[PDB]
Amino acid sequence: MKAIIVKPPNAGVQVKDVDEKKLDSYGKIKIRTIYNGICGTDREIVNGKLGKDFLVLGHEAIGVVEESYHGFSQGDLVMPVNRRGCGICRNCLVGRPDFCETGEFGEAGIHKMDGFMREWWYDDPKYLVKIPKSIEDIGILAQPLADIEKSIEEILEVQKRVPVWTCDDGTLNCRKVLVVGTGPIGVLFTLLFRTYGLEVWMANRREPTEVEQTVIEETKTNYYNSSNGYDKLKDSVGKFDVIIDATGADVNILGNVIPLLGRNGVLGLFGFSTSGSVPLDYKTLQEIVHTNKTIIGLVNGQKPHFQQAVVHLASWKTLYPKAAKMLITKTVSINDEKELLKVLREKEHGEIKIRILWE
Amino acid sequence: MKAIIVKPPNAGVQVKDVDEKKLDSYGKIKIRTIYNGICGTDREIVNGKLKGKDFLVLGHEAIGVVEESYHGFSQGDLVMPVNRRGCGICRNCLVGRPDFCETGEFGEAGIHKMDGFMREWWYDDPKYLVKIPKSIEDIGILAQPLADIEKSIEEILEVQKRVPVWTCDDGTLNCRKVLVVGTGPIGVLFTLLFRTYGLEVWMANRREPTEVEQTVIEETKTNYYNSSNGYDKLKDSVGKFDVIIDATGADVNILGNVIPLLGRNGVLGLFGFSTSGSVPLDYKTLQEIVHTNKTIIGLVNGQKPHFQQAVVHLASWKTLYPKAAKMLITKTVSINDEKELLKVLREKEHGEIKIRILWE
Amino acid sequence: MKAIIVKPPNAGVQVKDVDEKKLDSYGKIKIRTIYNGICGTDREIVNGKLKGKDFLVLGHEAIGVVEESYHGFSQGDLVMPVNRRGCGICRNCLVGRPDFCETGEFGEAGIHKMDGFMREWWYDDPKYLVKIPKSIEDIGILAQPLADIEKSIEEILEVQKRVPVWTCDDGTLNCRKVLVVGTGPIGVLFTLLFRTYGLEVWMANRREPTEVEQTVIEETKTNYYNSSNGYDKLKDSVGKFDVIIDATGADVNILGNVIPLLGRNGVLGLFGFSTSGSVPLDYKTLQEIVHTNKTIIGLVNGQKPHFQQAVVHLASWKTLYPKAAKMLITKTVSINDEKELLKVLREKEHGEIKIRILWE
Amino acid sequence: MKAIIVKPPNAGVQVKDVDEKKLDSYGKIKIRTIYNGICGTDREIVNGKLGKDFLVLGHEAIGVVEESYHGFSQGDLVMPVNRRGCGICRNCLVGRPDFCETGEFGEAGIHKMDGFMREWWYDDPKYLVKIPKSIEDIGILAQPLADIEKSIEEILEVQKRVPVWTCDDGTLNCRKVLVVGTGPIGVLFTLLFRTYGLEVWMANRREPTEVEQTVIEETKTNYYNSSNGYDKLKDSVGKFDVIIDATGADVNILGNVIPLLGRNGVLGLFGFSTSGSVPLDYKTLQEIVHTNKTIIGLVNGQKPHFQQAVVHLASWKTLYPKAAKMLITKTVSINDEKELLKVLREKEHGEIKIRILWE
Ligand SMILES: NC(=O)c1ccc[n+]([C@@H]2O[C@H](COP(=O)([O-])OP(=O)(O)OC[C@H]3O[C@@H](n4cnc5c(N)ncnc54)[C@H](OP(=O)(O)O)[C@@H]3O)[C@@H](O)[C@H]2O)c1
Ligand SMILES: NC(=O)c1ccc[n+]([C@@H]2O[C@H](COP(=O)([O-])OP(=O)(O)OC[C@H]3O[C@@H](n4cnc5c(N)ncnc54)[C@H](OP(=O)(O)O)[C@@H]3O)[C@@H](O)[C@H]2O)c1
Ligand SMILES: NC(=O)c1ccc[n+]([C@@H]2O[C@H](COP(=O)([O-])OP(=O)(O)OC[C@H]3O[C@@H](n4cnc5c(N)ncnc54)[C@H](OP(=O)(O)O)[C@@H]3O)[C@@H](O)[C@H]2O)c1
Ligand SMILES: NC(=O)c1ccc[n+]([C@@H]2O[C@H](COP(=O)([O-])OP(=O)(O)OC[C@H]3O[C@@H](n4cnc5c(N)ncnc54)[C@H](OP(=O)(O)O)[C@@H]3O)[C@@H](O)[C@H]2O)c1
Ligand SMILES: [Zn+2]
Ligand SMILES: [Zn+2]
Ligand SMILES: [Zn+2]
Ligand SMILES: [Zn+2]
Ligand SMILES: [Zn+2]
Ligand SMILES: [Zn+2]
Ligand SMILES: [Zn+2]
Ligand SMILES: [Zn+2]
């Protein structure tokens, strides 16, 4: 069987025929892969930056069901939930390894579990999300979107501690969000916050790309060029109710944006920072205390969030047709090894989502 | 100005030109009506089945176009007014939530205290206006009915947070089953939104499915039960439900029939406004409700956040359920086609989901 | 071993020595009974009003002393067993919460599947044991009944989070009024806990107050209503309630009487297990429930966190309401005083709150 | 009228007769003060560290109602809520200026509002908490305890984001709390967490005082001497589900205790740090992200929390009689000016609560 394989914690990837008999199987439903998606976590594994001799790569997949089994029909498109329970703690037991208390959960194509960049795989109905044909084109995005659905869901649940966090009209329309970092995570955060009616500011250290500009216009989102800092934003707009870190960046970005957090506000840590150290002085922290501010680490969506992601992706073909068309950067054939290896090892400038097609 | 008007104790409806000076104005934004919708409350008022003013403008379902760029609203934007507005006194109303008004002294447009929206144009306050994207103009009139249901289901899920774990093995609610009694617009919209949330649905009506219901069945993967001879056969083959919605305008004895089909920790959602009957509640039924943590909840009125959720869900349905979505508007009537207009105002058509009025 | 035993379809109760080998053991901790409490469920079983085993040990209310230092439990500690234990299958039971058991296949000690606690000693699992401080030994038997009520009120407040603002101008619930129908231990404990939370309370019984009720009235600042002639006079003078608790074991027609006294957004808490009657629910009553967001909720069973809250609240009452607290134990009977013991098991005394059994 | 007055932002305090006619009045109920309490905020104002020529000091008070008015009877003991709404935002409007969005709320004896160290004052029923005579002796503590009730209430509400944060028995008994800093805030946090059934560790850079030792024994609380750091605690006990900063300290304490925070855990910032700067490296922050950790600033209890505080103080006379007796360090006469001025300007070693008696 053709698979895309890695041999961790060593760097490198191959695109090759492997023994289907040594690959991990997860239940009785056979699924023939049609698309994979590639993200930074995939790049990391390829560049060694993170029984079996190899691991199958990939945690973003849509496949087709080959024969009807119980809930699922032949020809149904499905997406597997990539994070799976440790089998021990109460969070995993209730289907919620995003809150696993042992850290011993499985991750498809990362840890303890062959991924899904392979011709086909066997999975269990309980881990499969139905992907309506009507969103087949952008449906691969339900996986990453799922983390963000979980994040926004959580940030809203936490904000229930504030007696009234709604506006005069009963909505969250008057709440402002600063999303730092564009890239597929910042873009998805923006789209989903806009869907919920909040006002959003996107910030990058540069002017917008064409995708971002289309996002601005179509969703009525604001953009702030943050190359010389945040002072002008705070002077022009004042403070934000929610701030999302969506950069894989130097934690010092947190020093820059923390002073833009408003009363009762939330700083959502979602990006996985790779460099730096950020000083917090006593005046900063005492202010956090005085104004009921919260900082929260945001991670991993589970099945309910994949299903939310599907409904939202569906709404975005209606509401935001032009942005939705720009979500998929390009599709690369599983058969074009040179171009595949290239996209696998490296992100192109301003990439949203690279897709793998198995044909 | 052209207006559809009623003279509220009395039966009667007229489509005539009326003195604009006399019509309630609610703010600074001028909006030219393009669509109204009609519901059973309109019919009821039209047949007299329900203050210095001679007449009342009918109608609480409206889309209009913003005449002149105002603050946040562009010349040309479609908007929908929130029909229930606060009593100005209680804490729920002051936070934008008269659906939970504590005085009961709230305003209802086209119904009580408030001229409605079946008139050429009106003035409003932005805080009462929901933006309707052009990409959902065709079925967007449905955001007003759907708002009540978004609120009812949001509430049902908030209430069920009393159960330590009401989610399923996979972390979802896909294993929860909803029985929806009553088809037609409320029943149909409950089904679609519960399916959208991923729950299993049975619609039930004392008859075989209409064309629209059959379409939803097939497109949404929904189950149907002919309840003409009661519920014994549904109980025996499917068992009990986690949620039951009364969406019938029916006789309250309906509850005596569906209550035995309520499962452990389940919710009976009373949404329909019953207009006849008395239902006996035996001590064994009642002490079973006690032993099994059952809840009966009266469900009423969506507000602005729910209109906005309705908008997002109508938009998802155009993609996800394209055949059912395009069948939610039964037909459009011109304001200038008087004979037909008068007929749709007076009575409902068999299998009608929504009749829309277009202003030309 | 000395044990109070019953032979569950049948009426009859005996206090005799029984084969220890035959009694259900639940874990590794040995506990010597010092107190039992008696409630109406015991009486019911004793009068036959409700598996390789000949007899069942009665009683679900117990304090014992830890015989031998175990893990977390010191030789000499008082403990109380949680009486309802999970079915081992469903998600609610697996998180320690069989009060919301989805199979209904839970165990109940001294009642069904499970030998009770009216026996000299038993073995248990620490996860089922609540620590009873010595400073509340006198009234600590009450933590078992109070646990059901802590759970019912916790639930009522969780449910009322559906209302955007259910707090008062001062940010509290002091302006919310509770009607408690039924006095005696459940009604009395509901009153005390709702007062503890700061809400206004009216107790109601079809008679003038007993000595104990009068004491609570005065000490807790609670209101009383003689309901002998219905509720019209309470409605006319006080108006409507935000919460009404049925704590009567009564006839379900009681609900037909108190339902008109439920206010907007209010909750009818069904806690009492009614054993006769059929109550008619008219369409106007039902559509009013709809328009005003009313909720009817079946209230059942406290679990461990609620026993522990009960413990904290019993302790607060010794300070805050010292006269009422010392009247919650009506009297203590010796296990060795058989004639009297048999009488308290068979029937309740007028105005009894709690009869305690002491093991000597 | 005798009052204890300050002339902000200048340092200094006087104990003297003032013109009752220039003092702030808040409603129609007249209250003759009996006790005040003194805390660090009072010390700060006295040492200038933070129409009218002076402000009456003090936000901790119990008084007696002089005549029956509406709800309140002659002889009823009452405590005023010290923080009061800005009159503009929705949080204040619902009685919750702990979440005020303008920052323009009033604070008795600090800001915009004469305090309560004065012979008597006029207040509004809506701001008054009933103090049962049965807890008159320790009842002054309801004010500070109120902030902590609000804090624990909030930390628990936030933890509802975790699908199951309860233990196998349905309780929070298996959850561990680290309370850093003893002193009245750390002590009250400890007592209240123990009341809720959680296991608690108190930490100071020294061995326990007599009060603390009585707290340990009577509540079955643990103590860790943290003078040489937290490594031995983490080695012996492992990680904590909740960590409370109750020190007025150098923010660097946060660097020391953050690595003791466990999965899904909460760091509650309650103390107002006065010195220092704390570096957060990328490995620390990325870990926060991976494990759904939250940091939250904790501030101010309102009327419902004062009423909770009363019920708990009442339970603690039953449950923890010896600790409860040690809560009041000493009572000082309003008439002993030298000793009053002394306690007003400075905290004595290991002080829990100094009381002022008006006789
Ligand atoms: N927590 C979770 O569950 C979860 C799940 C998935 C991913 N993630 C993490 O989310 C982060 C974002 O992922 P992604 O795939 O969108 O990353 P990406 O493709 O690397 O995009 C990151 C964005 O940040 C921008 N950026 C870099 N430095 C910045 C700065 N100082 N200020 C403002 N913007 C800056 C970049 O600009 P350019 O467009 O010019 O390159 C880029 O658009 C990554 O660390 C990833 O690992 C977390
Ligand atoms: N709570 C709120 O805030 C709110 C808001 C809006 C509307 N409502 C109420 O909701 C109810 C339904 O509204 P609607 O517009 O959908 O009314 P509708 O158009 O009359 O539809 C009612 C449906 O109930 C079916 N039905 C009647 N009796 C039944 C029975 N015994 N068993 C099963 N099905 C039965 C009807 O059958 P056929 O199709 O064969 O005629 C019809 O399909 C009304 O009472 C309305 O006043 C409440
Ligand atoms: N849901 C649960 O988890 C749970 C747990 C425990 C108990 N319960 C149930 O709760 C109920 C009460 O328990 P209990 O121990 O307090 O019973 P109880 O000792 O019999 O007390 C019942 C009270 O109701 C009063 N009462 C009876 N009919 C009344 C009426 N029509 N109007 C007003 N008051 C009336 C009685 O009057 P007098 O004092 O003059 O006789 C008595 O004061 C029982 O049904 C019991 O089975 C439920
Ligand atoms: N957020 C709010 O709403 C609110 C309300 C009231 C008070 N506060 C703040 O809470 C903080 C605590 O107040 P308090 O009155 O209890 O303060 P306190 O009397 O100054 O006690 C502080 C405690 O921290 C200990 N400590 C100092 N440095 C430490 C370190 N590095 N590690 C461990 N412990 C250390 C001290 O030990 P010793 O006993 O030897 O002196 C003392 O017991 C203050 O900053 C106060 O302003 C906040
Ligand atoms: Zn990915
Ligand atoms: Zn796990
Ligand atoms: Zn309508
Ligand atoms: Zn109102
Ligand atoms: Zn009992
Ligand atoms: Zn169970
Ligand atoms: Zn203070
Ligand atoms: Zn404010």
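Here Swiss-Prot sets the residue numbers for chain A, with the shown residues being 1-50, 58-366 in order.
Cβ atoms are placed via backbone N, Cα and C, with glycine included.
Annotated in Swiss-Prot:
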type    : residues                                                                                                       : note
BINDING : A:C39, A:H66, A:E67, A:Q150                                                                                    : Zn(2+) 1 binding site
BINDING : A:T41, A:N89, A:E114, A:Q150, A:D154, A:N307                                                                   : substrate binding site
BINDING : A:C93, A:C96, A:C99, A:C107                                                                                    : Zn(2+) 2 binding site
BINDING : A:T189, A:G190, A:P191, A:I192, A:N211, A:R212, A:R213, A:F277, A:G278, A:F279, A:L305, A:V306, A:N307, A:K354 : NADP(+) binding site
MUTAGEN : A:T41 to A                                                                                                     : Large decrease in catalytic activity and substrate affinity
Binding-site residues A:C39, A:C99, A:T189, A:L305: which sit with Cβ under 8 Å of a chain D Cβ?
A:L305
So which binding-site residues out of A:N89, A:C96, A:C99, A:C107, A:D154, A:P191 end up within 10 angstroms of A:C39 (Zn(2+) 1 binding site), measuring C-alpha to C-alpha?
A:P191
How many whole Å apart are the CA atoms of A:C99 (Zn(2+) 2 binding site) and A:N307 (substrate binding site)?
13
Judged by the number of other CB atoms within 10 angstroms, which among A:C39, A:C99 is the least packed of the binding-site residues?
A:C39
Tell me whether A:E114 (substrate binding site) sits in a helix, a strand or coil according to DSSP.
strand
If the Zn(2+) 1 site is taken as the center of the Cβ atoms of A:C39, A:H66, A:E67, A:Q150, which further residues of that chain fall within 8 Å of it by their Cβ?
A:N36, A:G37, A:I38, A:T41, A:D42, A:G65, A:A68, A:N89, A:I147, A:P151
Over a break of 7 residues, report the distance between the Cα atoms of A:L50 and A:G58 in whole Å.
21
For substrate, what surrounds A:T41, A:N89, A:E114, A:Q150, A:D154, A:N307 with a Cβ no more than 8 Å from their Cβ centroid?
A:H66, A:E67, A:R90, A:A115, A:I117, A:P151, A:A153, A:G308
When the Cβ positions of the binding-site residues A:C39, A:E67, A:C99, A:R213 are compared with the atoms of ligand 5, which fall under 6 Å?
A:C39, A:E67
Candidates A:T41, A:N89, A:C93 (recorded positions); nearest Cα to A:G278 (NADP(+) binding site) turns out to be A:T41
Counting across all protein chains present, how many other Cβ atoms fall within 10 Å of the Cβ of A:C93 (Zn(2+) 2 binding site)?
17
Would you kindly give the Cα-Cα distance separating A:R213 (NADP(+) binding site) and A:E114 (substrate binding site), rounded to the nearest Å?
35
For A:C107 (Zn(2+) 2 binding site), the closest of the binding-site residues by C-alpha position, picking from A:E67, A:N211, A:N307, is A:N307
Which of the three DSSP states, helix, strand or coil, fits A:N211 (NADP(+) binding site)?
strand
What is the separation, in Å, between the Cα atoms of A:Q150 (Zn(2+) 1 binding site) and A:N89 (substrate binding site)?
8
Round to the nearest Å and give the CA-to-CA distance linking A:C96 (Zn(2+) 2 binding site) with A:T189 (NADP(+) binding site).
35
Out of A:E67, A:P191, A:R213, point to the one nearest A:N307 (substrate binding site) in space (Cα versus Cα); all of them are binding-site residues in the record.
A:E67
Of A:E67, A:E114, A:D154, which of the binding-site residues has the most Cβ neighbours inside 10 Å?
A:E67
In the structure shown, which of the binding-site residues A:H66, A:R213 has the fewest Cβ neighbours within 10 Å?
A:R213
